[PDB]
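Contents: one structure, followed by commentary.
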Amino acid sequence: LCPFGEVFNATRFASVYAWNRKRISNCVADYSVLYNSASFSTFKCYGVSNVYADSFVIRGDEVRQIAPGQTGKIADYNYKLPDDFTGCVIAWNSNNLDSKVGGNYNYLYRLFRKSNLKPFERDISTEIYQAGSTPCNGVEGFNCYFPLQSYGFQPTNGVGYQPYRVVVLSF
Amino acid sequence: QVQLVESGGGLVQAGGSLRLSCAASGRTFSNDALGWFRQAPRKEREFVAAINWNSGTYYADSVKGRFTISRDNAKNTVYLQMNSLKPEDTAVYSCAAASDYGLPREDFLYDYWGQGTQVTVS
Amino acid sequence: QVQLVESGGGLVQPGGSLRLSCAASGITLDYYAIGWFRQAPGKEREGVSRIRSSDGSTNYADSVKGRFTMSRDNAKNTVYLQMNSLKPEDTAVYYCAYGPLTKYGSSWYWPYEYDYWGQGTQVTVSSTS
Ligand SMILES: C[N+](C)(CCCS(=O)(=O)[O-])Cc1ccccc1
């Protein structure tokens, strides 16, 4: 039986730009997660009505970008699902775990990339991004940006800016 | 395009009870999550209660113990039973539907919206 | 929550000065940047200056270095832009903006995106109107 429990119950979750992948050997399907879909804010499947569990944190307003065919900073530069995705996307609000007073800066997202990610590609590099015409030479300025940014989650944020834990099951 | 129409709003006295209903068109009702939200003057929209395909439910803390959400798939209808009403419950209540097996409590994760019905608690 | 309100814009002749204020409420992040930006019709928005709550350093756009100075009030949540030697090309709506810094390991980095923007104050540098 598939060890999905370890995936959902993990104490720590990755930043989306450094999204975590867990390979799960061929297993007896454990449907209890589906029957407990009420535990989650969203539970959607694609290509269903080789198992990977990918997981990470994003903000509430980005949950809709975790789906095939989406656009935006997350789908384009952080975590991209293919058009022929077969699997499920599950997410829940984690404000209780992942915000802190004065801001939790540990979760990051990539702002900029010279081209979009391919589906299931990851990029964790931190080269200073050249937004204008002069080379950056590793130095920040108004044309030269560190390519990641912190969410800064605070418990008092509105729900669209609260942290969400996401699990993507590909099978 | 799924049409949602709320019924049941009105004037009630504090401590009274009132049942809202929302009729949905569309063939996928039984798999959808259905939610209720409310908007009071000068206040921002707030989640009230929601039910998913498997009849699991979730309530805002402010209404737990007093309100009950339920669904009748044969009638494409969701209901909000509101007991022990306080004047702080006065609001326009709206129903929403989501093509989602989860239990969304966030307005941005719903897909279709009704028109609202007024509930006023004196 | 967060409110940013700019004031102090106006009309001045070339070579003149103005001081803009940005009154902020609701600042609760520990590690943040405040920026001044400007936008004119038909031009791209431009960063003008920025300051941060980690090390207090300030950066200025090349076009304004040595003419503009950004600072923090020591007794209220207001930041200033002192603009000296104004030029017609400085004409724009000036905005202040606030958002979190980026923590990467033990280092802090400047953001590109800011969470909150104010409503702008108009600065017009002109020999007439
Ligand atoms: C006025 N400060 C000294 C901070 C005041 C923070 S408090 O009101 O929460 O005590 C400096 C300052 C900080 C941000 C913006 C402008 C000025």
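To match Swiss-Prot, the residue numbers of chain A are left as they are there, and the shown ones run 335-383, 394-515.
For this deposited structure, the header notes the method as X-ray crystallography, 1.8 Å.
Including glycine, each Cβ sits where the backbone N, Cα and C put it.
Features reported for this protein in Swiss-Prot:
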VARIANT   A:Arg346 to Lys  In strain: Mu/B.1.621
VARIANT   A:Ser373 to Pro  In strain: Omicron/BA.1, Omicron/BA.2, Omicron/BA.2.12.1, Omicron/BA.2.75, Omicron/BA.4, Omicron/BA.5, Omicron/BQ.1.1, Omicron/XBB.1.5, Omicron/EG.5.1
VARIANT   A:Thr376 to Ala  In strain: Omicron/BA.2, Omicron/BA.2.12.1, Omicron/BA.4, Omicron/BA.5, Omicron/BQ.1.1, Omicron/XBB.1.5, Omicron/EG.5.1
MUTAGEN   A:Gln493 to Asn  Reduced host ACE2-binding affinity in vitro
VARIANT   A:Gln493 to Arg  In strain: Omicron/BA.1, Omicron/BA.2, Omicron/BA.2.12.1
VARIANT   A:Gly496 to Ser  In strain: Omicron/BA.1
MUTAGEN   A:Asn501 to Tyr  Increased binding affinity to human ACE2
VARIANT   A:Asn501 to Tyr  In strain: Alpha/B.1.1.7, Beta/B.1.351, Gamma/P.1, Theta/P.3, Mu/B.1.621, 19B/501Y, Omicron/BA.1, Omicron/BA.2, Omicron/BA.2.12.1, Omicron/BA.2.75, Omicron/BA.4, Omicron/BA.5, Omicron/BQ.1.1, Omicron/XBB.1.5, Omicron/EG.5.1; May enhance affinity to human ACE2 receptor
List which of the recorded positions A:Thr376, A:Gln493, A:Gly496 have a Cβ under 8 Å from any Cβ of chain B, in sequence order, or say none.
A:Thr376
Which of the recorded positions A:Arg346, A:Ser373, A:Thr376, A:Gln493, A:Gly496 have a Cβ less than 8 Å from any Cβ in chain C?
A:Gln493, A:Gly496
Check the recorded positions A:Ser373, A:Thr376, A:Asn501 for other C-beta atoms within 10 angstroms of each C-beta and report the one with the most.
A:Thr376
Provide, as an integer number of angstrom, the distance between the C-alpha atoms of A:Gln493 (mutagenesis position) and A:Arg346 (variant position).
19
If I take the Cα of A:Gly496 (variant position) as reference, which of the variant positions A:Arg346, A:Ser373, A:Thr376 has the closest Cα?
A:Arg346
So 10 residues are not built between A:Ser383 and A:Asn394. What's the Cα distance between them in Å?
18
Measuring Cα to Cα, tell me the gap between A:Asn501 (mutagenesis position) and A:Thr376 (variant position) in whole angstrom.
20
Lowest local Cβ density (other Cβ within 10 Å) among recorded positions: A:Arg346, A:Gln493, A:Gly496:
A:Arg346
DSSP secondary structure for A:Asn501 (mutagenesis position), reduced to helix/strand/coil, please.
coil
Please state whether DSSP places A:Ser373 (variant position) in a helix, a strand or coil.
helix
About how far apart, in whole Å, are the alpha carbons (Cα) of A:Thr376 (variant position) and A:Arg346 (variant position)?
20
Kindly assign A:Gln493 (mutagenesis position) to one of the three DSSP-derived states: helix, strand or coil.
strand
